[PDB]
Amino acid sequence: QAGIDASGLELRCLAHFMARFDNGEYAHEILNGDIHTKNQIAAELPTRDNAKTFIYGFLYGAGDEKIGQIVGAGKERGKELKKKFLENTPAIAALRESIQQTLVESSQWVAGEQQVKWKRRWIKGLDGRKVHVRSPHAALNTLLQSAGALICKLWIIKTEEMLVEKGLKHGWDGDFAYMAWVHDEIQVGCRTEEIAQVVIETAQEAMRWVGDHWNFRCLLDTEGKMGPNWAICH
Amino acid sequence: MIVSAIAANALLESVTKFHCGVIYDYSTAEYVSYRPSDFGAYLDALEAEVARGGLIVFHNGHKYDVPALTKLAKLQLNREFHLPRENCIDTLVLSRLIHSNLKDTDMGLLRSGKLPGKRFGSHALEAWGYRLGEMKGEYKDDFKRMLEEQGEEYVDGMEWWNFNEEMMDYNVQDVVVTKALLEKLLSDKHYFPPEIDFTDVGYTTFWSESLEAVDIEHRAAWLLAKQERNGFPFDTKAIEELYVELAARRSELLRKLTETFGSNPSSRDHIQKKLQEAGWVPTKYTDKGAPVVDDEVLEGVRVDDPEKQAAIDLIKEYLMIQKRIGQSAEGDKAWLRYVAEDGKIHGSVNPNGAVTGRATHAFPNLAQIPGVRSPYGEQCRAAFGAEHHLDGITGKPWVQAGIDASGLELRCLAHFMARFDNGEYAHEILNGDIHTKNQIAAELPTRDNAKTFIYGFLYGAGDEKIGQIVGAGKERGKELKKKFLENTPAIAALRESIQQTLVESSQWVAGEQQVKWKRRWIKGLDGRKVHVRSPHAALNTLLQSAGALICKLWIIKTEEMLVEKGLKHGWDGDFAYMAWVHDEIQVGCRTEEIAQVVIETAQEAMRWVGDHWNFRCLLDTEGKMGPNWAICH
C-alpha cells in the first residue's frame, strides 16, 4: 500500500490567495519552514502547538471560546489574540479586504439580519465553477477549502493519468488500484514495492503539475509512505 | 529620540509608587514634566517614541529605569509595559565604554576642585554633572538642609518617600545632565562618526551606523540586568549547615592555639610579635618593614620546638576557616545576608568596569566562590544551583547547565599570532596538546610546568618567577624565555608589532620610561578603545580583551538563539541566566531536555561570534549537566 497526502495544503492555499497582497512573503515562510512558528510570533502565542490550533480556528470562523480555552479562559480572551495576529500579518487582513469587497456593493442591517447588496452570491473556484458561501463575515474558509478540494481532485486525476501514461494498468489485475480518497490524502494499492515507489514519485510530480497548471503562487509538496496497510500509511 | 530620567520611592527591589518623570524631545526641543497623576500618560509618551521607530535615553535605564517602569505599570496601572532593548539607550553604559579609563583625566578635574573626592571616577549622573558644569545642586542636599529650616529630622533614605515640587525640579535637573552627558558621548568621533545628529536617527540606523561596541554593551547590559533579576538560587540551610562545622572547628582550634601561646591568629602585627620568639627568621619582608606571613612562608616555617611547629598547620587551618567564615558567614556579605525572600541571591554586575574585558561582580562577589578543588568549596559550590527551586509553578526540578570556553586564553593568542605564522599555532591547538608543544618549544621537564609557564610568561612575570618554576632564580628564567621565543618566532614578532604600535621610542630618565607614545589605546575586537597601559607589557591586555569580548557576544548570541528557538527566559519559563564567570556561564534549566539544548546552543552561538570577527582559531565550548555548580565545573 502507498499512502500519499498533501503536505499542509490548507496553509499553502492561504499563502496563494495572500500572495496577491504580500508578493510571496508568507509563501516563502512555508518553504523556508516553521510557518506555525511565525504564526506563533505574529499572534503572540506561548507555544507552537497553540499557534496550530489558532491558525485553523481563526481562518474558519471560530469565536473566542475555543481560542480563550487555549489559555484557560472564556469568550473574553480572543479579541486581542485575533487583532494582534492581524496587525503582524497584514496580508491576511488585506486578503479578506479585496475579495470580501468583491462580492458586495454596500451592506445593511435590517432587524438583526444583514441585507447585503451582493455583486454575486458565489465565489469563483480554481476552475471557474460557482462556489457559494452564506455570510460575507468570513467566506475565507469556503475559499480555502474550495482551493484544497479542487487541488486534490485534479491531483488524483493527473497522478493516475501519468501512471497510466508511464505504462501502468489500473485495477487489481494490473499494477495498482485506488482504494480510498480522503480529501488531502489517498490510499493506493500496489502489486510490488517498485510500483508503489513510482506511485509516490508520480503523485509528487502530479502535485507540481497542478501548481504550474493553475499558476499557484505557493509551492505544493506531498509525502508518501510505503507499507502493508493504512495504519502504516499515516 | 527622547531623553529622560525618573524618580521613584525606593530601589528596584521594593519600588511601589512612581513620583515624577521628564521627557525632553529633540524634535520639539522642549521638556515635559509628569506628576503622580500622569504616570499613565508618561508610559504612553514612551510607547509613542517606540511606535515611530526612535530611541529612549535613560541613565542607568537598562538596570533600573526600564525594568522598574515595567514593575510599576503592573501594580499601579495594571498594564503590560515593556520597552524593547533595541529602542533603549543607557548613558551609564556608554560612559563606562567611552570613558573606561578616566583615572588620568579625573586627576586634573580633582586638582581643579571641580569634582568631589567622593565622586572620583564615578559614572553616576551627579558625578558627571560636575564634570560638564551642570550641577546647580543635588536633591539629597537641598532636602536635608531644607528639612532643617522646616523642623523634622532625617532618615537615611527618606527624600524619595513623598512627591514634592523640589523633586520635580531636580528631576528636570537630572534630565539636562543626562542630555548633556549623552551629547558628550556622541561627540567622541571614534565610536560615533562625524555624520549628523545621532538623536535625529531611528534605532535601526543608530546601532549599525555606530561602532559595534556600542551595540554589544547595551545588549550585554540588558542581558546582565535580567540575570540579576533572575538571581542565583541559594540553599540557606546548606550554608547554615556549613557554619558550625567551621565555627566549632574555629572555636576548638582557637582553644588549642592559645594553650600553645599564652597572653589572635588573624593579624599580621600579632604573629610577627609571637613567631619571632620560636626561632623563625623571616626571609622575605614587605615594603613597610613587617615580615611576610602568607600561606607560602608558613608552609616552610621550621622551628625546633615540636609543639610550635605542629601548631603552624593549626594556624594555617585557622586562617582558612576564618576565610570561609569570612566569605560565607561574616558581616555585610556572607551570602546569608543577601538571600532575598524568593530564596535567591541577586548578585550585581558592572558590564565592563575593567577597561579590557570581564565584568566585575559584587554584593556579593559571585565570581570568587571557592572552587571544588579548594577545602570546603565542595559544600560551598553545592549551595549554588538551579535545584534550589523546582520550577516556579509545576514543581519540576530545575537542572543547571554549566558551559565554559575551552582554553580561550591560548586560542586568543593563536588568532593574534596567526598574523605572523599563517595559522600555524592555531592548528597546534586543534591538533591538541598545545602545552606539550610549548613544553618542547621552551624545553621544560613536565607538562604542568609548561601550563603555568605559558600563562606566566604571557602575563608579564619576571625572570625570577619564571626561573622559580623549576626551582631556580632569574638565571634559568632568562634562558627559559629566550629559548621559547626562538622556538616560537611568531610570539616574539607579535610582541614587536605591539611594542612598536604604542611606542615610537623609549628611554629611561631618572626612574621613568619616557615612551614617545604613538597611541594610548589598543583597538579591541569590536573597535573600542582598550585602556592605555604604560610599560612594555600589553599582550595580556590584548588577550583578555579578546576572550571577554568573545564571551560577551557569546552569552548574548546564546540567549538570542534560545529565544529564537522559542525558549522563554525566566523562572516562569524554560531557562534563566544565573551567573557569568570570565569564560564560563551557569544557566538554570527547567528540564534535562532543555539543559541539553542550552549546551548545544552555546556551542552553536560560539560560532557566530567566531565567524563575525573572522577568528583565525577555532572557538569551542564544553557543557556539564547537573543539579548545582559543584557538578557543572
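Residues displayed in chain B correspond, in order, to Swiss-Prot positions 1-263, 335-704.
Determined via X-ray crystallography, 4.8 Å.
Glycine too: its Cβ is placed from the backbone N, Cα and C atoms.
When other Cβ atoms within 10 Å of the Cβ of B:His123 (mutagenesis position) are tallied across all protein chains shown, the result is 20. Swiss-Prot documents B:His123 to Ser as a published mutagenesis change and attaches the note 83% loss of exonuclease activity.
Residues or ranges marked as Mg(2+) 4 binding site in Swiss-Prot (evidence: experimental evidence): B:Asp475, B:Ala476, B:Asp654. Secondary structure at B:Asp654 (Mg(2+) 4 binding site), as computed by DSSP, is coil. Around B:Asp654 (Mg(2+) 4 binding site), the same-chain residues six or more apart in sequence whose CB sits under 8 Å from its CB are B:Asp475, B:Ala476, B:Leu479, B:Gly618, B:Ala619, B:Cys622, listed in sequence order.
The Mg(2+) 3 binding site feature in Swiss-Prot is assigned to B:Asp475, B:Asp654.
Cβ-based neighbour count (10 Å, all protein chains) for B:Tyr526 (substrate binding site) stands at 13. Taken residue by residue with DSSP, B:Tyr526 (substrate binding site) is part of a helix. The feature substrate binding site is assigned by Swiss-Prot to B:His506, B:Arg518, B:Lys522, B:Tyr526, with sequence analysis given as support.
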Compare the C-alpha of B:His123 (mutagenesis position) with the C-alpha of each of the binding-site residues B:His506, B:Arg518, B:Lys522, B:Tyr526, and give the closest one.
B:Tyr526
Out of B:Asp475, B:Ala476, B:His506, B:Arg518, B:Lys522, which has the highest number of nearby Cβ atoms, where nearby means within 10 Å of its Cβ, if these are the binding-site residues?
B:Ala476
Around the substrate site formed by B:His506, B:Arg518, B:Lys522, B:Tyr526, which additional residues qualify by having Cβ within 8 Å of the site's Cβ center?
B:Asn509, B:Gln510, B:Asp519, B:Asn520, B:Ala521, B:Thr523, B:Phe524, B:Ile525
